[PDB]
Amino acid sequence: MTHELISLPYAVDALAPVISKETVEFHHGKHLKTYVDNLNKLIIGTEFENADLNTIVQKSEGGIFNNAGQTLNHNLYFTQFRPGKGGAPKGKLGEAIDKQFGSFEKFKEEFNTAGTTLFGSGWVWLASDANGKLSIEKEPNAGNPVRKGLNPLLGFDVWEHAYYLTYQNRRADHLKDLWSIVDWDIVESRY
Amino acid sequence: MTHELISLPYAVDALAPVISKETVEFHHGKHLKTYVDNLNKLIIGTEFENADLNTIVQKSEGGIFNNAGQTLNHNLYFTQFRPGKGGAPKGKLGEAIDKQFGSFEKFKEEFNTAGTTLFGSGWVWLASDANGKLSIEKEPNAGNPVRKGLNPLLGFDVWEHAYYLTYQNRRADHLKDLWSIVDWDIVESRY
Amino acid sequence: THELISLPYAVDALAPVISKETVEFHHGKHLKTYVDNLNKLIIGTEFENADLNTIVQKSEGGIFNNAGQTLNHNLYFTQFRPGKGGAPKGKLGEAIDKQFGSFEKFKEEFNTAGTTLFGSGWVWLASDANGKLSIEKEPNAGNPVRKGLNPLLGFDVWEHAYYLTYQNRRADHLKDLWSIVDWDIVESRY
Amino acid sequence: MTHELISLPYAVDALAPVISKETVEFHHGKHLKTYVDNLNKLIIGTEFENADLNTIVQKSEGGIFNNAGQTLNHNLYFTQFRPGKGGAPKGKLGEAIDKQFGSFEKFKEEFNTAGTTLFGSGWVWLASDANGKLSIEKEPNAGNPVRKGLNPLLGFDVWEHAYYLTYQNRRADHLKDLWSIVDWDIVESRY
Ligand SMILES: [Fe+3]
Ligand SMILES: [Fe+3]
Ligand SMILES: [Fe+3]
Ligand SMILES: [Fe+3]
């Protein structure tokens, strides 16, 4: 079986200046493309050869997991952003964030802090369980909450390639700027 | 007339990371407010009391010119930017830039270079004469091309307060980044 | 070949008037550049082996900009010391007093001059041959030695000198500077 | 004790193009400075306030360890390079390599492979034990062989910030180019 490189729902420069055209090209066209190609080559002749992506992330180990996890991570990452959006979440998700975190602003800083204190490469995930309970997951390297049976809602990539060309060492500034391009209509639909 | 501090056509954090929320707050909320306040003070009891800003900039000198010039400069500066824009110019302007500079990319390095070589405080302006001929004007301090009878189209502020909080001494990096927030629709409309 | 002067104090010694981050950028990046540029530009010119003062006195354009800024900062950074301030004594103390009326009066005029300078520049306290004092407003890279005067005390009003801590509050910064001025060093220049 | 930011034994642009002037400015001037500043702040009032770097790396945990390990890692990193060097090792070290590795070229490929396959952020270290035995240690994130009682000889930084501005995703290319700027006289002196 074969996994495909996702098509971006927007132009490569649609997310500037928070995510530059150059970053999109490298992040999507080089990094993600590599994870997809690796995954495809590594699952041949294995029990994951014909499994759906989520099943692979939940059960694989080693190189297969690293590539499958990164593939799922970026697929979700790239499709949750849209220019001219941002703002705050409404409806179901919006209510749960206030109840569990007190307010959207309070949740944002906890999210940002989680992403900033994650040492090295990794991901910060907003996830939920079957009951709708929200949690903030700090996932080192290729980690994803589906491995814990959780539902990944919003993920911020803190691997340096996600922001280096524009922010260099200023990861904190990048995380606070990312909220401006989050399409909550897409995120709410994952809840 | 009473010159007013213009309202921003976007949110204070809309131009991050090229121009951060803090910088917009000080640049617009503090520096520009001071120029407007000083201008309103100095023209009292003078031939400029009831003149429009453009006339003041073309005919004044000394303190009146310094504040009038900075007011006009910043009013044009802040209104020319937008997030999710950038790119290249189109229409006659884009056409004129190619015809007169060879290409947009050549225009940029030439504009960037003028900005980086300006010693001290100043502005670099893309201006047009009555026939649509373009020129790059290096303006020390509060200078503006309208003083030469030209039409100011796009201006980059290289006073250190425009980029210090984020870039410190790296003026060149700041200039390179500015292109990503230029709303060419607005600039084309001035042509 | 000119060198980047060595600070006679720790980088965080002048905080908060001049923060640790500012000293690092002002001295470690800005001054270094003016020096690296001055060395480069004078190579193969009549100023290749002249002394800094003569360069600032005869230079033009690029060479002068970097020369004036190097001399300017050299006197700037070396005129401060933590826990000093106060008032001037001896010769200079009497001069200022006689020529300005009082020290408070002088500080006032000096602050106004610095707040008034539009754009980038330096406000300088200079002295002529007969020890007559004058407050010189120098745009950009200017320095009183150009006019054949003796530079005693200079405040850097380029925005990079205070923006990290004071942003647009230049006046507040100039009022605070007096607290870290080492008058003993200023007297030694008069 | 207050740890200092090490002085570079060469110009900031001496290592270009393998390590650009900008990468040195960001890598040494921003990343290393932050790790040092952070370390100095965290150790105050702790059992490590007066301890030497190696001791801190060997016994500390959490944030102190992360910053101390990165400080030690980078100090050895920046000092082992010199323009106009490279080549192969000689002496007791050049001998030990050829011996337990086959040849310098065979050690190189092995080292390169270690660095390219380390997933996420980390360091690849050539370490020596008490008897002079050589080993290639893959250290994730802030790891250093000193923590294991070994002697660090040559370390390549594979955190993306070490090569992204110039190589972007091409880590393998960067590791290949690193050999050209290694000063074996320095390395040899550590054995
Ligand atoms: Fe990524
Ligand atoms: Fe400005
Ligand atoms: Fe300065
Ligand atoms: Fe590093």
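The way this entry was determined, per its header, is X-ray crystallography, 1.8 Å.
Using N, Cα and C of the backbone, Cβ positions are placed for all residues, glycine too.
According to Swiss-Prot:
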- A:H27, A:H74, A:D157, A:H161: Fe(3+) binding site (BINDING)
- A:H27, A:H74, A:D157, A:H161: Mn(2+) binding site (BINDING)
- A:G155 to T: Converts the metal-specific activity of the enzyme from a cambialistic type (showing the same activity with Fe and Mn) to an Fe-specific type (MUTAGEN)
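Residue pair A:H27 (Fe(3+) binding site) / A:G155 (mutagenesis position) shows a Cα separation of 15 Å. For A:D157 (Fe(3+) binding site), applying a Cβ distance below 8 Å and a minimum sequence separation of six or more within one chain yields A:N73, A:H74, A:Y77, A:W123. It is 15 Å from the Cα atom of A:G155 (mutagenesis position) to that of A:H161 (Fe(3+) binding site).
Neighbour count (other Cβ atoms within 10 Å of the Cβ, all protein chains): 24 for A:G155 (mutagenesis position). Counting other Cβ atoms within 10 Å of each Cβ, the binding-site residues A:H74, A:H161 show the lowest value at A:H161. Take the mean position of the Cβ atoms of A:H27, A:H74, A:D157, A:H161, the recorded Fe(3+) site; other residues of that chain with a Cβ within 8 Å of it are A:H28, A:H31, A:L32, A:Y77, A:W159, A:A162.
A:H27 (Fe(3+) binding site): 24 other CB atoms within 10 A of its CB, across all protein chains. Proximity to chain D, taken as a Cβ less than 8 Å from one of its Cβ atoms, holds for A:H161 among the recorded positions A:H74, A:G155, A:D157, A:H161.
A:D157 (Fe(3+) binding site) falls within a strand when secondary structure is assigned with DSSP.
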